[PDB]
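*Asks:* Next up is a structure, given as structure tokens.
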Amino acid sequence: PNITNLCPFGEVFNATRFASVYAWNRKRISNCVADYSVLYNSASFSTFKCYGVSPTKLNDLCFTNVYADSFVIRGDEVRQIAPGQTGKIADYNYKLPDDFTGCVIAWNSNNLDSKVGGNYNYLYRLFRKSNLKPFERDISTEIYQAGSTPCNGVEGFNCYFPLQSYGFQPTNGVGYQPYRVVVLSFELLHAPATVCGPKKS
Amino acid sequence: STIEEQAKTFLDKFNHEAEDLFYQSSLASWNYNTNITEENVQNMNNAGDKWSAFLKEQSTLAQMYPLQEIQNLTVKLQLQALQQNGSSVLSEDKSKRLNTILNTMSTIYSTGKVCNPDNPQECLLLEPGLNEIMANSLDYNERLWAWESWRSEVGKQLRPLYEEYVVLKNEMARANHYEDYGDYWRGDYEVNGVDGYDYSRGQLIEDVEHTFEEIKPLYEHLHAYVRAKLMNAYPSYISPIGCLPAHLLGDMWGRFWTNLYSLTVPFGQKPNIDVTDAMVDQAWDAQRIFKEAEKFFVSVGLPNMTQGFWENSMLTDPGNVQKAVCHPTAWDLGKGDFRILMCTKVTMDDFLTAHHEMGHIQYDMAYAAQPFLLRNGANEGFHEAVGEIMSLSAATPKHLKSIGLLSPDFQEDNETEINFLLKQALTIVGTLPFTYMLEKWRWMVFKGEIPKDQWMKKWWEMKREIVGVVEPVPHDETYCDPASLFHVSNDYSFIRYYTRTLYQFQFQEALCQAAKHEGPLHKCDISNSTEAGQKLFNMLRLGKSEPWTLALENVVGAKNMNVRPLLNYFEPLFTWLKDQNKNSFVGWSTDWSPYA
Ligand SMILES: *[C@@H]1O[C@H](CO)[C@@H](O)[C@H](O)[C@H]1NC(C)=O
Ligand SMILES: *[C@@H]1O[C@H](CO)[C@@H](O)[C@H](O)[C@H]1NC(C)=O
Ligand SMILES: *[C@@H]1O[C@H](CO)[C@@H](O)[C@H](O)[C@H]1NC(C)=O
Ligand SMILES: *[C@@H]1O[C@H](CO)[C@@H](O)[C@H](O)[C@H]1NC(C)=O
Ligand SMILES: *[C@@H]1O[C@H](CO)[C@@H](O)[C@H](O)[C@H]1NC(C)=O
Ligand SMILES: *[C@@H]1O[C@H](CO)[C@@H](O)[C@H](O)[C@H]1NC(C)=O
Ligand SMILES: *[C@@H]1O[C@H](CO)[C@@H](O)[C@H](O)[C@H]1NC(C)=O
């Protein structure tokens, strides 16, 4: 029939501020109509790499829930938002499973997220004792112990604060420019699937 | 856990913090250089002090990780680079004295203004007031006046300053477990810990002498030819048996002989390869110059310039209102920001300089994947050599005909190749004995081989013995004749030009063999060759991660600097000079036969 109540993709993609990659925002999208052709046919995205599904049949298939994870990383760190990759972002900030079904959408945001003095409002975790599990969030701000001595909560020698700020200037290279990344995770569960595509008339 | 993992995490923290702090310092230095204003000077000084203080605090943190318990070569290289004390090992009073001495030598050299006694109402600075006189005058006593007056004022100011400088730098170097400051400079080529590819600080002097002994016949023939031509230019001053008078070499110090090309041209009747008029006729902007250079670098397979390069570089003189340094400089500011600051004119020299500085930019872009403290050349010679090879390839008549700047009906006979090779020898071969003699003199001064009361007696003795250049009148020890040059007065290593010159032709033979050029080496162009660009980029991507001996193995297949590619490059000119020197006498006499 005639379809209304579109899924809130404006509050994910067109958000005024994005989260840091260590504290990446997850929005659960349910009980609405998800039009994926609006995103795929946009010219504003640099990466639209879909894993486990093709973009053409997204607008047909139906899913139980959609997880929209949003964060900001560097240009050279977009490749680590993929199954099976290795780096600071994949190991310590945001880990994707190998058996991942969904799409990784990234675009350059040097216009918004870079200021002439330097935008240091975006943080990333630099050290953790072990690699993250898939879809894990670590927001702990406890001092990393690289040495045998106890840190005792103070950043001294062999003891570092694990969260480090991104330096974003508008004159940086494209591998250092900020990129807003939205990862959509599609799962089907035994509950009735309610996030369906638009139906043609 | 282990010491190596501790050092690796510390290096990660250092890299992340240092890259942003270095970017702030480099951006402040850029804003000073493109806009010379006092608040920009203050901002530059504040950023530089923050960067130096951060390096002091990180070196202090870095020393607590001992070197011999780390086995990974890259981690050990970054820790070796970070754990150098620098001037920090010296006492605070002596460190302040050394910094004050360096700054006041910089001000004396930069703001040194000299003019004729009894005519003091206006005076000429070194650039361009004295440079133009040295490069264009044909008068013996005018050039003699300019040379002696500038070495009188500058040397008599700088001699006690240099006497303090040598003692302070030797104290800092022996405090840093070096033999002298010369050993500290030779430590740039020191490779330790790699099996087979190790290079020692003491091997550098032996290799430089061994290469210069093979340089010497070509330089002797070139010196005899230049002596005969300068005898024609100045009839009575120059002797057939003696050295060249010092103030007649076309530059202030004798650094290059390229301003004697008009006097010493073999075949003036034949045309030149000057393409200046052709670009003026086609209205080539400096933007077009850099785009043609970019076309050259994409033809060989190297990456093209970033968008930030075209947006943020200053490739034209800004105007009267905005002040900028005119010297062409390629800037690796950090965080993927690459810029060129050049006041580009429509000349061949500026076009070749654009190729040279974009070669510097390509070298900087290639090791951007490396860690921050390994983002350098493998030695100081490679960084300049990779720009000079682009200057070699772009200057060829094949490249000029290919891009349309030269007429397709230009006749390339042997005479034009001889005079082009002679111009390249006056630029390239003529700087080699001057460079070697200057570095050997500075090494003997730092080593204590030359006492302070005997600096000039030895120096002119070295110049007569090596460079074949005689002083016009004798100088006592109140003069400081070496420190009138930019690099020695401002604490810069000088062997980088000698090593650059040899690495230039070694890289040229390697890339021309890669490009399958089948003629003379000076007729070779490395455009359109993907494999030559790949062989170049294999070394370019390493940066300082690998030893320079291994990088040289990656390019030319040799573990050491070699002199035979240079001699192969100038072999037609060498045979021509041997033919032309039948009547004249090759070699010089160290006696005072021309003038003293
Ligand atoms: C987000 O912003 C872009 C750029 O203005 C716009 O084209 C687009 O319609 C907006 N909304 C979505 C859902 O992408
Ligand atoms: C150079 O400095 C002057 C003085 O502050 C300033 O007005 C001008 O905008 C600067 N030039 C540029 C290109 O920023
Ligand atoms: C040295 O460390 C780097 C990362 O810091 C690593 O990629 C490289 O493989 C290591 N080399 C060796 C020989 O362990
Ligand atoms: C730096 O200076 C300190 C203080 O003298 C010294 O302990 C350390 O060994 C020096 N580092 C090197 C590499 O010489
Ligand atoms: C550099 O090369 C790439 C690929 O050939 C091209 O897409 C890009 O537009 C080039 N850069 C510029 C500034 O033209
Ligand atoms: C150029 O070649 C011709 C023909 O062999 C010869 O006569 C002439 O001397 C050569 N010129 C030079 C400078 O060698
Ligand atoms: C190099 O390639 C360009 C593009 O095809 C061509 O115009 C140029 O003539 C080539 N250079 C030579 C020397 O053939």
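Residue numbering in chain B adheres to Swiss-Prot, whereby the residues present occupy positions 19-614 in order.
A Cβ is built for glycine as well, from the same backbone N, Cα and C atoms used for every other residue.
According to Swiss-Prot, the feature active site, proton acceptor maps to B:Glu375. Swiss-Prot lists B:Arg169, B:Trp477, B:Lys481 with the feature chloride binding site. According to Swiss-Prot, the substrate binding site annotation covers B:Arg273, B:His345, B:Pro346, B:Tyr515. Under the heading Zn(2+) binding site, Swiss-Prot lists B:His374, B:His378, B:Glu402, citing experimental evidence as support. Quoted from Swiss-Prot for the published mutagenesis B:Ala25 to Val: Increases slightly the interaction with RBD domain of SARS-CoV-2 spike protein. One mutagenesis experiment catalogued in Swiss-Prot, B:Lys31 to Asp, is accompanied by this note: Abolishes interaction with SARS-CoV spike glycoprotein. One mutagenesis experiment named in Swiss-Prot is B:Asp38 to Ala, and its note says No effect on interaction with SARS-CoV spike glycoprotein. Swiss-Prot documents B:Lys353 to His, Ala or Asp as a published mutagenesis change and attaches the note Abolishes interaction with SARS-CoV spike glycoprotein. What Swiss-Prot says about the mutagenesis result for B:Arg357 to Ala is this: Strongly inhibits interaction with SARS-CoV spike glycoprotein. Record note (Swiss-Prot) on the mutagenesis of B:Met383 to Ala: Slightly inhibits interaction with SARS-CoV spike glycoprotein. For the published mutagenesis B:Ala386 to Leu, Swiss-Prot gives the following note: Increases slightly the interaction with RBD domain of SARS-CoV-2 spike protein. In sACE2.v2.2; increases interaction with RBD domain of SARS-CoV-2 spike protein; when associated with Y-27 and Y-330. While the structure shown retains the original residue, Swiss-Prot records the mutagenesis experiment B:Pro389 to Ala with this note: Slightly inhibits interaction with SARS-CoV spike glycoprotein. Swiss-Prot lists B:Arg393 to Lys among its mutagenesis entries, and the accompanying note reads: Increases very slightly the interaction with RBD domain of SARS-CoV-2 spike protein. Mutagenesis annotation in Swiss-Prot: B:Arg518 to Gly, described as Increases very slightly the interaction with RBD domain of SARS-CoV-2 spike protein; the structure shown retains the original residue.
Thinking about packing and proximity, how do these listed features fit into the structure?
*Replies:* DSSP gives B:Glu375 (active site, proton acceptor) a helix state. In sequence order, B:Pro346, B:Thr347, B:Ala348, B:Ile358, B:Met360, B:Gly405 constitute the residues six or more apart from B:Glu375 (active site, proton acceptor) in its chain with CB-CB distances below 8 Å.
Just so you know, the Cβ of B:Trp477 (chloride binding site) picks up 21 other Cβ atoms within 10 Å once every protein chain is counted.
All protein chains considered, the CB of B:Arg273 (substrate binding site) has 18 other CB atoms within 10 Å. A coil conformation is recorded for B:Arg273 (substrate binding site) in the three-state DSSP classification, outside any helix or strand.
The Cβ of B:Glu402 (Zn(2+) binding site) lies under 8 Å from the Cβ of B:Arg514, B:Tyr515, B:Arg518, each on the same chain and at least six residues away in sequence. DSSP gives B:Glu402 (Zn(2+) binding site) a helix state.
In the three-state DSSP scheme, B:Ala25 (mutagenesis position) falls into the helix class. Long-range neighbours of B:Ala25 (mutagenesis position) (same chain, six or more residues apart, CB within less than 8 Å of its CB): B:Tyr83, B:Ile88, B:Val93, B:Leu97.
Long-range Cβ contacts of B:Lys31 (mutagenesis position) within its own chain (separation 6+, distance under 8 Å) are none. B:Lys31 (mutagenesis position) falls within a helical segment according to DSSP.
Cβ-based neighbour count (10 Å, all protein chains) for B:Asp38 (mutagenesis position) stands at 19. For the recorded site, B:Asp38 (mutagenesis position), the DSSP three-state label reads helix.
All protein chains shown were included, and the count of other CB atoms within 10 Å of the CB of B:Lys353 (mutagenesis position) stands at 23.
Cβ neighbour count for B:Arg357 (mutagenesis position): 27 (other Cβ atoms within 10 Å of its Cβ, all protein chains included).
Every protein chain shown contributes to the tally, and the Cβ of B:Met383 (mutagenesis position) ends up with 21 other Cβ atoms within 10 Å.
Neighbour list (B:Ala386 (mutagenesis position), Cβ cut-off 8 Å, at least 6 residues apart, same chain): B:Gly354, B:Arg393.
In this structure, B:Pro389 (mutagenesis position) belongs to neither helix nor strand by DSSP; it is coil. The C-beta environment of B:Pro389 (mutagenesis position), restricted to residues of the same chain at least 6 apart in sequence and closer than 8 Å, consists of B:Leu29, B:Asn33, B:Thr92, B:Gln96, B:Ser563.
Cβ neighbour count for B:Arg393 (mutagenesis position): 19 (other Cβ atoms within 10 Å of its Cβ, all protein chains included).
If you draw a 10 Å sphere around the CB of B:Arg518 (mutagenesis position), it holds 22 other CB atoms from the protein chains shown.
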*Asks:* Compute the mean position of the Cβ atoms of B:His374, B:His378, B:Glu402, which form the recorded Zn(2+) site, and then list in sequence order the other residues of that chain whose Cβ is within 8 Å of it.
*Replies:* B:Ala348, B:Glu375, B:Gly377, B:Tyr381, B:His401, B:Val404, B:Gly405, B:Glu406, B:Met408, B:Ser409
*Asks:* Around B:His345 (substrate binding site), how many other CB atoms lie within 10 A of its CB?
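*Replies:* For B:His345 (substrate binding site), the count of other Cβ atoms within 10 Å is 10.
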*Asks:* What other residues of this chain sit with their CB within 8 A of the center of the CB atoms of B:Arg169, B:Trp477, B:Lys481, the recorded chloride site?
*Replies:* B:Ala264, B:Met474, B:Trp478, B:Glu489, B:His493, B:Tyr497, B:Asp499, B:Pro500
*Asks:* Are any of the recorded positions B:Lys353, B:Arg357, B:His378, B:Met383, B:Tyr515 near ligand 2, with a Cβ under 6 Å from it, and if so which?
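*Replies:* Result: none.
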*Asks:* Do the recorded positions B:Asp38, B:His345, B:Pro346, B:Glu375, B:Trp477 include any whose Cβ comes within less than 8 Å of a Cβ in chain A, and which?
*Replies:* B:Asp38
*Asks:* In sequence order, what residues of the same chain, 6+ apart, have a Cβ less than 8 Å from the Cβ of B:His374 (Zn(2+) binding site)?
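*Replies:* Within the chain, B:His374 (Zn(2+) binding site) has Cβ neighbours under 8 Å at B:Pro346, B:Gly405, B:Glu406, B:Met408, B:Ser409.
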*Asks:* In Å, how large is the greatest distance between any two Cα atoms among B:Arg169, B:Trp477, B:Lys481, the listed binders of chloride?
*Replies:* 16
*Asks:* With B:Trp477 (chloride binding site) as the reference Cα, tell me which of the recorded positions B:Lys353, B:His378, B:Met383 is the closest one.
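*Replies:* Closest recorded candidate to B:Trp477 (chloride binding site) by Cα: B:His378.
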